[PDB]
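A.B. asks: After the structure tokens below, expect a handful of questions from me.
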Amino acid sequence: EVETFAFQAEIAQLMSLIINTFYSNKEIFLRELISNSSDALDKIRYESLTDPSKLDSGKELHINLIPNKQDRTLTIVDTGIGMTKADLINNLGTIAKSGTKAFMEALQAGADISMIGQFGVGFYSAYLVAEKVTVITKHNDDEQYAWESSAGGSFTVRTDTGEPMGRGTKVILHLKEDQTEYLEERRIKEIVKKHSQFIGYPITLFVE
Ligand SMILES: CCCCn1c(Cc2cc(OC)ccc2OC)nc2c(N)ncnc21
């Protein structure tokens, strides 16, 4: 059973700006997602120091970038802390509301879309390049879920019956027709080198 939810008005407004503004520097989406994966990995690492059993769902702390020309998708996989149903439906939005208001204020005043990460809302930069985003995620305290949105004001959540991931998040970017450059090995390698070369976990770029 698939449940359908409305974004909060502020978040729907941020998603339209991101979709609608003319802004050519779209590649920054990838460092925003990688950064989000890095924070989640820091989190579970930290939490495991005082509860070693939090890694029973997998000891390896890493990021995989998987392009699939066939599906036209690029997936950012992490084995970080993961997200609960409450995160997905409620808490992330609650937190994102104020980072959105700050981000929006900054833009007038002459900030640009590439600073979105300073405001804790860089996830939504996914919509620079993706027509639809699917997030598969698994937290220790909870079940595996699939979140999805093509923007338009709503998202769905369902329990995910696919391949169990153990622990972590996969962000699956269904790319726009004109953005398949981000499926190319030399392009991804270029962007990681430029914006993500210091991340403190291994990032494996899968080949097609
Ligand atoms: C804002 C920071 C936490 C949420 N989060 C994020 C950002 C985020 C994810 C979303 O998924 C549907 C929605 C909104 C988000 O930011 C507000 N990425 C994560 C990740 N890879 N692993 C764990 N938590 C993550």
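Residues displayed in chain A correspond, in order, to Swiss-Prot positions 16-223.
The deposited model was determined using X-ray crystallography, 2.0 Å.
Cβ atoms are placed via backbone N, Cα and C, with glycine included.
Okay, these came from Swiss-Prot:
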MUTAGEN   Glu47 to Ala  Strong ATP-binding. Strong interaction with HSF1, HIF1A, ERBB2, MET, KEAP1 and RHOBTB2. No effect on interaction with TSC1
MUTAGEN   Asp93 to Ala  Impaired ATP-binding. Strong interaction with HIF1A, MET, KEAP1 and RHOBTB2. Loss of interaction with HSF1 and ERBB2. Los of interaction with TSC1
MUTAGEN   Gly97 to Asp  Abolishes ATPase activity
A.B. asks: I need the CA-to-CA distance for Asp93 (mutagenesis position) versus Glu47 (mutagenesis position), whole Å please.
C.D. replies: 13
A.B. asks: Find, for the listed mutagenesis positions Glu47, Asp93, the residue with the lowest Cβ contact count at a 10 Å cut-off, counting only other Cβ atoms.
C.D. replies: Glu47
A.B. asks: Could you give the Cα-Cα distance between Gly97 (mutagenesis position) and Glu47 (mutagenesis position), in whole Å?
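C.D. replies: Rounded to the nearest whole number, the Cα-Cα distance is 16 Å.
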A.B. asks: Give the helix, strand or coil assignment DSSP yields for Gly97 (mutagenesis position).
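C.D. replies: Reduced to three states, the DSSP call for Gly97 (mutagenesis position) is coil.
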